[PDB]
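Undergrad: One structure follows; several queries about it will come next.
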Amino acid sequence: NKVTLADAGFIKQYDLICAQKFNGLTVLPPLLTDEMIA
Amino acid sequence: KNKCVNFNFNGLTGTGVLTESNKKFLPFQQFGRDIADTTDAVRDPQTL
Amino acid sequence: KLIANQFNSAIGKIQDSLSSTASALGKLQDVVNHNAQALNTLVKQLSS
Ligand SMILES: *[C@@H]1O[C@H](CO)[C@@H](O)[C@H](O)[C@H]1NC(C)=O
């Protein structure tokens, strides 16, 4: 809860994130989900 | 409106999808800009 | 018994300190802030 993310690279089907996405910049998700690290 | 088409508004040319908007343009405003100065809204020349 | 009590008290104090908005995780927030700033600057550079 203490630390909040900006983009986790999940589905963004449909602000700053949309402007980034419309210009060819994307974020990819990590291989190991939080459950596996836990 | 709802199809991916090429558009030419008063010589402003582009490609995309047109939808009805809720933005409150003032009578003297015609264009809307984006963070990268990309046109986002337009007033139709005829139907306003 | 004394050592067990001391360990339990230390763990409780750690919990209390963490939960009272200590803003201790600066190092992990810096990464996110810097990445977001870099991406936003890259996008906003398109107006030049
Ligand atoms: C002609 O231009 C006027 C400008 O106000 C517009 O209202 C109208 O819809 C246009 N078309 C016709 C057939 O009048």
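We number chain C the same way Swiss-Prot does; the residues here are 921-968, in that order.
We read in the header that electron microscopy, 2.9 Å was used to get this structure.
Each residue, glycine too, has its Cβ placed from N, Cα and C.
Natural variation at this site is recorded by Swiss-Prot as C:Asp950 to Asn, annotated: In strain: Delta/B.1.617.2, Mu/B.1.621.
I'd like these features described in context: how deep, what's nearby, how far apart.
TA: The DSSP secondary structure for C:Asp950 (variant position) is helix. In this chain, none of the residues that are 6 or more apart from C:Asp950 (variant position) has a CB less than 8 Å from its CB.
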